[PDB]
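Novice: Once you've had a glance at the structure underneath, I'll fire off some questions.
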Amino acid sequence: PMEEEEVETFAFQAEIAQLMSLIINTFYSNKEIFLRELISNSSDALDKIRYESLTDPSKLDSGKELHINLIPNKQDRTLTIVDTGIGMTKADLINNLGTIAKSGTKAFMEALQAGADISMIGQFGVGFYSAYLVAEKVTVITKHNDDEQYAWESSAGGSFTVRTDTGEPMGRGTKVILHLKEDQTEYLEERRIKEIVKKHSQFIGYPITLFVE
Ligand SMILES: Cc1cc(-c2ccc([N+](=O)[O-])cc2Cl)nc(N)n1
């Protein structure tokens, strides 16, 4: 082959699988809130590396710039959210993206069913799964200091994969790649992305840059 590598398959924790199944099927009107949830996670990841750099400036040797990039790609039908935050070790990725029950999961589930604003429920990492409101597949690329670059992927269905990433090296941070549903291509439009950022993520303390082609 052109390339080959080992790929690990993990089953989602029962409550996480239930949450994903609910997000994928529910009629939820305010789907645009997925972007707020991912930008909030990136903001928290940027706060963490920034905090660690106060007592150890060498933590930013992998990149001083603390920011968020939004990258729509009409050809691949993908929307990517990139940050230069703390990133995730392999253990961090397996633990935080599927194998462990998370705080805010029940609140998220109940808010979805009630048609409530899942944003006003809290600042929970689990808000990540709102990506499946607009995407059929999510790929997460991540790089933590003193560790290798890893790739997580899931099209839901009860399982996810983890492998060493062979793509373009990141200095540090996390890339969330949304493979958008055919009927959700408005989130590739520059005008729409600007509107959603201004409406729900206007007061983020890091620059947000849109890559337009
Ligand atoms: C370090 C880190 C972690 C996370 C994250 C945090 C929590 C989840 N989650 O599914 O709970 C998913 C992700 Cl991908 N997101 C970013 N942007 N950066």
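The residue numbers of chain A are those assigned by Swiss-Prot, with the residues present covering 11-223 sequentially.
Determined via X-ray crystallography, 1.9 Å.
Note that Cβ sites are derived from N, Cα and C of the backbone, with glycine treated the same way.
According to Swiss-Prot, the record shows the following:
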type    : residues : note
MUTAGEN : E47 to A : Strong ATP-binding. Strong interaction with HSF1, HIF1A, ERBB2, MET, KEAP1 and RHOBTB2. No effect on interaction with TSC1
MUTAGEN : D93 to A : Impaired ATP-binding. Strong interaction with HIF1A, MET, KEAP1 and RHOBTB2. Loss of interaction with HSF1 and ERBB2. Los of interaction with TSC1
MUTAGEN : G97 to D : Abolishes ATPase activity
Novice: Please state whether DSSP places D93 (mutagenesis position) in a helix, a strand or coil.
Specialist: strand
Novice: Looking at the mutagenesis positions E47, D93, which sits with the largest number of other Cβ atoms within 10 Å of its Cβ?
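Specialist: Most Cβ neighbours within 10 Å: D93.
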Novice: Could you tell me the C-alpha distance between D93 (mutagenesis position) and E47 (mutagenesis position) in angstrom, no decimals?
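Specialist: Rounded to a whole number, the Cα-Cα distance is 13 Å.
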Novice: Roughly how many angstrom lie between the C-alpha atoms of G97 (mutagenesis position) and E47 (mutagenesis position)?
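Specialist: Cα-Cα distance, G97 (mutagenesis position) to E47 (mutagenesis position): 17 Å.
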Novice: Under a three-state reduction of DSSP output, how is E47 (mutagenesis position) classified: helix, strand, or coil?
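Specialist: Its secondary structure by DSSP: helix.
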Novice: Suppose we draw a 10 Å sphere around the Cβ of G97 (mutagenesis position). How many other Cβ atoms does it contain, all chains included?
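Specialist: Excluding its own Cβ, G97 (mutagenesis position) sees 26 Cβ atoms within 10 Å.
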